[PDB]
Amino acid sequence: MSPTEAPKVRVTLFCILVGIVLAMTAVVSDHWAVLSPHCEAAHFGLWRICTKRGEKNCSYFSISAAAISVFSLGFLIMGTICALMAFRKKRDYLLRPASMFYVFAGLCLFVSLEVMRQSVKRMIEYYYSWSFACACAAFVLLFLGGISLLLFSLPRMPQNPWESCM
Amino acid sequence: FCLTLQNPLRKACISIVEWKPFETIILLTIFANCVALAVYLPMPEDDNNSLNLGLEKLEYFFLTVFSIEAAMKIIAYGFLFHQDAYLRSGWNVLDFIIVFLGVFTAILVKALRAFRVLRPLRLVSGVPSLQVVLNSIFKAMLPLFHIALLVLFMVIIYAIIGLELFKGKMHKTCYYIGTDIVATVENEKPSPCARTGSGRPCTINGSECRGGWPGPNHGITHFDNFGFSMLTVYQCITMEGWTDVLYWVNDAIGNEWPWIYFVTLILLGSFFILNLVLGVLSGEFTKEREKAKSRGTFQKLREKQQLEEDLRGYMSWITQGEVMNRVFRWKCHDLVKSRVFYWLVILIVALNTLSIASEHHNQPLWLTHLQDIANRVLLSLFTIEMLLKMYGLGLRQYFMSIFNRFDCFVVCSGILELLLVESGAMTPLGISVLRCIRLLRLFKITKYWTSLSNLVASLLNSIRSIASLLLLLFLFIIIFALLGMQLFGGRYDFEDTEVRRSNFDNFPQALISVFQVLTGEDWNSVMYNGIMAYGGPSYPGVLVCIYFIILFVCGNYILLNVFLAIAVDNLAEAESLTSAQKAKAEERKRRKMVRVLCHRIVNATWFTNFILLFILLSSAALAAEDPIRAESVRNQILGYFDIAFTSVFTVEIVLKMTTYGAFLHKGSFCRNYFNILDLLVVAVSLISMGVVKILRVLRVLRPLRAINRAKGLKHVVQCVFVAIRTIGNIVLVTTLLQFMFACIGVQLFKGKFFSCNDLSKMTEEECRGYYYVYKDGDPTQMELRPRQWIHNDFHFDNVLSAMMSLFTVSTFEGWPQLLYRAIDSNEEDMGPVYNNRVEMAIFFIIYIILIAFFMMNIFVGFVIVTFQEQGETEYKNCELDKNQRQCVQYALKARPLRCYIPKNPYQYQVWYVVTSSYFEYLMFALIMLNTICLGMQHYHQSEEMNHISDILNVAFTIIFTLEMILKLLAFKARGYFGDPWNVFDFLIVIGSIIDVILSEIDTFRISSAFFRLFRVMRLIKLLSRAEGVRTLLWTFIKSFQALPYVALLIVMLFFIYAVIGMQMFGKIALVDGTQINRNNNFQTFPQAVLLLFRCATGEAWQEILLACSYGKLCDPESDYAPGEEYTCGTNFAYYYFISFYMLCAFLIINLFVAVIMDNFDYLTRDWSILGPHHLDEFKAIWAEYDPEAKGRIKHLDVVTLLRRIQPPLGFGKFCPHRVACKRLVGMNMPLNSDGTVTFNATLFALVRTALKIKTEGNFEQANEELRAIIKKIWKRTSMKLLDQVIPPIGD
Ligand SMILES: *[C@@H]1O[C@H](CO)[C@@H](O)[C@H](O)[C@H]1NC(C)=O
Ligand SMILES: [Ca+2]
Ligand SMILES: [Ca+2]
């Protein structure tokens, strides 16, 4: 009961629910970084590359970045499922795999962070933008947010060797 | 077997063997034969001088003797008495040398010449009492294969991680334009370079990165090739040359993404001695109280010492009485024992110290004669207090004190030197020795220190032991030195111009070199030259790296058993100190026979965390700073915060201030809280209205007050704050010995260490102009430099300057850079000579062993204190000394185990497979195949090996998945997620499947590297089933929870010392190869920690102190607008790093001694009476017969349970016919409902068998008496079920 009813799993869940929408915002957000040749200034996006001089013009061309992030939402989808069920039947144990998926989802966003960082060095100025800081904040909240939820889910090493691992 | 047993005159040769003089002969046979291996001079490419030609024929003489000695003993004793290993091994020496003759003369082989090194081990079989002392060792190493099996599994973990992430990064060059030269800068080791982004630039003006091999030392630390990553991980764990590896990886890949790896290596490499310091201290403390306390030799030894005080005490009265007739002869104790001389002779000695703490190597004109008048003046007065002490004290009793036995030898050495130099007709060598004899007069302070009066007994106890111990140590060195002269033979030829100077090309050169490996200093250069000597990193050549592993592991451990016996000695010095403070006190016992609202503010949790965060935000404001920008946006945003962070802190002061008036300052803490804001005032005021550094340094005094509620000062370092006045002597003991050997250093090494840059000029006038520096020794590639005296930076001139250099030897750092420099000393002001004066090495080795002996002492003082802190709560015992207290902890508390069994017999048929161990070995196997599936990754390999490499990584991933599935089918996740080991592999499995899918997508990139670690992590499943080592970590995991705040002290060092250094040691331009660079930088914060972290393992802090003095370039983007160019560096580096190495190293020992406070209980568990595995075992027997988790067993199956436990705790094999019933008849077993008895009643009844009992009446009184003991130990007044457990366990 007290695993679910400690407020420390309620604080750490809600701040994960911050990063869940934050990552979901960085799914759609096409403003990863600025094309600056010096005009055809443009925005590298996960789905479409939009170019503006208002004459704004969206297009595309870098491929696996979406598909790697496709699993990332798919963990977050699957990670809400066992987490929602972990409330309503007094099933405590499902906090563990709900924390598992929440660990991996931010990890796959980190892959796309490097993959989009890889897209810069291939080439005219490139400056990082606000949607990059969307993901790098979404990384930490799903990574560090998961493991504290994961470790508080697991019981203690309790203090003294007459109880171990129950 | 004693072949054929024939008598007749063999009996004479049998009686020949039993004669005593075989100790007299054959001891000298070995000792002559080791000298025959001393002057054996190896010559590189098959060359013999004369002596090696002769002693090869003299090796026939030594073979001649033992061939007589041994086969005569078979006729004497036969093979039933060659069961001795010392007779079994001795023959194996004799057998091989005869074989060596047979091969050497049939051909008329080389490795057949190095097996003959073993002949010093014939000493052991001959010399008595050494056979015990080796068995001190081999029965001490056996409690370490639960600890050595960790690192070997930790290397295999950390080798494969390196081989996945770092495979083949080290290959790109920094060559020149189109040629084949590596491009370095004079001091720099040729580091890797990369021509894409994110790594090295390679800005050496005319170069380009390409392919080939510029990589490390000569090819030694590829992260190719499994067999090599096992080396470089092993190079880093012993902490000597790991920061060279990190600069090679960071220059190859890019920083901020391997430093995670190496830090977790060392924090599990510095953790690892904390296993083994206490792992070896376990049996040691045990043997001190389970050999001698089982014997009682200590009372025998302190009795004879007590009689020794009575012999010396009462003989003096007879000595005084029968001789005792002058108006004097009572003016003795009027003068000698008086309080005046005790404050008067000390003055002359302190003047006889500052008669010596002169000695410049210049000494202008004053001190040349003032020291000469001092030998006339101070020796005279000193003589007076001898001659008064001689006559009017008592002549025989003056020679009864050992301490006054020393004073005659001083005053003998005072005058006999003095009357010689009145003649003068003698060599200036001879008068140079006599000035060294004047340093005996410092030892007048050794008769001081009351603390020494047991530290004298620290020595004089152990001279029977440690001189037999240091015979065995000096044996172990001479075994490996003479082996070194055969394996390496002076093969260090190379044909280059670099001085690979630690060669083995002599005997005493090899002795000094060998010692270097034991201290662990610089054994890269030793080893790198070993493998470069043979051919290359190859198949045959690299296998000689295990000569230097075995020299470093086996060598270091026998050095630890030296430590071991010393800790027993101070335990005997504890008891002679503790029991003397009883008996000295007991003699005098015979001689005794609305301000009120602001208090609601100061108590609130709306105020509690609110002042924490503004420390934690004032910390971070001090954390990230510009400090070389001087106007940037960073300064100005963060300038705004700390003025405002003063403002929130200001109300924290004022709301504190109105609470308490005149009695607010009774806390020194409260006095500290106030003077910060006062200093802050003027910090903020002088900026906003026009040296201003001190105003910025002292902001970091605010994060000190966080540990206000932390008792990690109040428990742990408070125990050291008890012993801090004992160690206040002990640190000031060694600092006296670092003082006195400095004065021996200055009397020898004045004016020397003074070397020209052109190594052929040697003298002041003759060394200027220019000369020719040849890059690699082609005499065409010829470059110029100016030449000048390089005064070698750790010089022995003044005794202040000396102690700063004996300190560097004391941290075992750069002592070979100092010793090899020290040997080459010449006359007073003259450059070096190549191998003049080899004898000066004995100075450092005696100095080393001296302090390194003392080092161990500083550590021993700690552990004695720690035990005696646990005793003070154990003195109201009335028990079995924690044996019974264990059983109180276990027989009360411990509930059943978890025990899951299903229904639905489709589901049962899975379950019958799962707990049955036919496939537990299978996952054990497929892990070990996934070792070698990851342990064969060579470099460049082929597309043949790649296609196998993807296929198996898919196939293994399937098998663990079907493992996961079937475990989930039987143990439905409520059942499955009970064990964290089941949980942890579920983290691996999904992490493996993404490694399959990401490998599909690249088949169609950083996690293509990064998720490959998930194949490595599944080796950690092995620790799930290795019971011998799982509980060992478990113990220390349970430990570091219990001590967070002590580890929070050390990070207060790194945090404070960076921000101090960040504002002083910026502006220090980052020229490559000058030991402060782009990878060893002060500028940002996180660099700062690694540079601080480089000091904590001691990776050459020698150099980096010299890179911040006064003359460093000032980073050309900051300041200094004309002219004043080289002036960014202060002399505060001295007091920075020296105090840092002290307060860090010290604080880490306070960490390592603190882990005793938990785990001493683990270390001394009696594995011959009742450990934990037995009580762990009993919980698992309920998992057989009570799978419903009831906590109650029927009375019937009690009996079948008691046969199946194990005999030492349960019942034996002959069972039972009454006994395992009658024992239960002879106990307190109640019956609850039907027939079901609880576990804890059954648990307590069996545990009273071990913790022995008596009959009823004595048990019924014990049912209150243990209830008297446990109700005290029941600290909470609640839980009446525990009292209900107390009647039911009593029932
Ligand atoms: C080396 O650097 C200096 C300064 O930039 C330049 O004068 C010189 O030409 C450089 N050498 C080459 C080979 O480019
Ligand atoms: Ca070192
Ligand atoms: Ca060291």
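Note that chain B is numbered according to Swiss-Prot, with residues 32-139, 161-376, 418-686, 788-884, 892-1205, 1229-1515 shown in order.
The backbone N, Cα and C atoms fix where each Cβ goes, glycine too.
Taken from Swiss-Prot as is:
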type	residues	note
BINDING	B:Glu292, B:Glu614, B:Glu1014	Ca(2+) binding site
MUTAGEN	B:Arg1086 to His	Shifts the threshold potential to more negative values and lowers the concentration threshold for channel activation by caffeine
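Where Swiss-Prot records a feature, it is marked here on the structure.
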| residue | record | DSSP (3 states) |
| --- | --- | --- |
| B:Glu292 | Ca(2+) binding site | coil |
| B:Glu614 | Ca(2+) binding site | coil |
| B:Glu1014 | Ca(2+) binding site | coil |
| B:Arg1086 | mutagenesis position | helix |
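Between the CA atoms of B:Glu292 (Ca(2+) binding site) and B:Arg1086 (mutagenesis position) there is a gap of 45 Å, rounded to the nearest whole number. If you measure from the Cα atom of B:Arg1086 (mutagenesis position) to that of B:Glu614 (Ca(2+) binding site), you get 47 Å.
With a cut-off of 6 Å between Cβ and the nearest atom of ligand 2, the recorded positions B:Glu614, B:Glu1014, B:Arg1086 reduce to B:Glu614, B:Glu1014. A Cβ within 8 Å of the Cβ centre of B:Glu292, B:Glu614, B:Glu1014, the residues given for Ca(2+), is found for these other residues of the same chain: B:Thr612, B:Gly613, B:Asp615, B:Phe1013, B:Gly1015, B:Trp1016, B:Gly1322, B:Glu1323, B:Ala1324.
Counting only same-chain residues six or more apart in sequence, the Cβ atoms lying under 8 angstroms from the Cβ of B:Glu1014 (Ca(2+) binding site) belong to B:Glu614, B:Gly1322, B:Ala1324, B:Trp1325, B:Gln1326. With the fewest other Cβ atoms inside 10 Å of its Cβ, the least crowded of the recorded positions B:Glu292, B:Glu614, B:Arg1086 in this structure is B:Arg1086.
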